[PDB]
Amino acid sequence: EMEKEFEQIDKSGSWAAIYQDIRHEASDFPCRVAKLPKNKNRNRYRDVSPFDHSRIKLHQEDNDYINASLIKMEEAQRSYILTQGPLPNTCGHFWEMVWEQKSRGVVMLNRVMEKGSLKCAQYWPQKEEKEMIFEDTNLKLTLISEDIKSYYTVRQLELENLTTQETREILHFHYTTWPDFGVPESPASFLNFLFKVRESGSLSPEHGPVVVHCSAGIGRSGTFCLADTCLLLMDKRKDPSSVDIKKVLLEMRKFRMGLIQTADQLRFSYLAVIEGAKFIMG
Ligand SMILES: O=C(O)C(=O)N(c1ccccc1C(=O)O)c1cccc2ccccc12
């Protein structure tokens, strides 16, 4: 039971300790391809790399590298591609991935600029009339419409394969109110955002995996994936109270390092799941 485990830890300030156990137990696999000199400019951060076993490969024979990991949750039957906020030189790669993997949605959990510096390139067009063209991966992207709201914005985009002239509609789910430091006071809006993403059908099997990212694609992105999955499991099992969030986090960490960067995010994850649970039924 987590609802209880929560308070047991809160009034004991053991969050930092728990988080560390998880850090210690977490798996570690090689990232040999990510470290090759030729991909130095394909990584935003030197110490956030995709393991080789689970990395997303680009269908180009030149350089199939991109800092992106496939997180496959067998039991919950859900997959997610967690990636880093793209770089000024990897946007064409990013959309190539979205195309090749047949993704339907892109979930963005950060802003282009935070704490005064760029945390992600401006990879999507901001004005209907100014479409972007990525010449290296031969892709065209057009802003079709956007719906700006209190805590988030949803955009409909048209991605076209210039080689084939085939078009596809991608939904951009951009959470715009994640705080500069710390985590939200209330998981409330984050849960609404999540459900909003589920509702679009972007997390569904008939589509390629959803593309999720913040700046490094492991902290906030981790809380998103960890919350979704845990909620899905509490919904699928005979015994809902059998869902161990730490267990799930560790399973996800087999596919990508550092998912959930601080003890705060972990606490927040608990909160989002606990809150989301008291609502998936009434
Ligand atoms: O982008 C992330 O994965 C992330 O969650 N980061 C954070 C790390 C600690 C506390 C808060 C956050 C946050 O995003 O709110 C990171 C932000 C910027 C650079 C990072 C570099 C490596 C790992 C995590 C990073």
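Chain A is numbered as in Swiss-Prot; shown residues: 2-283, in order.
Method on record in the header is X-ray crystallography, 2.4 Å.
For all residues, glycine too, the Cβ spot is worked out from N, Cα and C.
Annotation comment: Swiss-Prot describes 3-277 as domain 'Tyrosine-protein phosphatase', evidence class sequence analysis.
In the three-state DSSP classification, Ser50 (mutagenesis position) falls within coil. For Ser50 (mutagenesis position), the Cβ neighbour count at a 10 Å cut-off comes to 21, with all displayed protein chains included. Under its mutagenesis entries, Swiss-Prot includes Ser50 to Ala or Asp with the note: No phosphorylation.
Here Swiss-Prot describes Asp181 to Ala as a published mutagenesis experiment; the accompanying note says: Substrate-trapping mutant. Cβ neighbours within 10 Å of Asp181 (mutagenesis position), excluding its own Cβ and spanning all shown chains: 8.
Residues or ranges marked as substrate binding site in Swiss-Prot: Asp181, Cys215, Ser216, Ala217, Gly218, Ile219, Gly220, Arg221, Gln262. Classification of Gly218 (substrate binding site) by DSSP places it in coil, neither helical nor stranded. All protein chains shown were included, and the count of other CB atoms within 10 Å of the CB of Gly218 (substrate binding site) stands at 30.
Quoted from Swiss-Prot, the note attached to the mutagenesis of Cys215 to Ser states: Catalytically inactive mutant; abolishes sulfhydration.
Look at Swiss-Prot and you will find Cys215 tagged as active site, phosphocysteine intermediate. Counting only residues at least six positions away in the same chain, the Cβ atoms of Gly86, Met109, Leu110, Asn111, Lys120, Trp179, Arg221, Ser222 sit under 8 Å from the Cβ of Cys215 (mutagenesis position).
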Cβ neighbour count (within 10 Å, all chains shown) around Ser216 (substrate binding site):
21
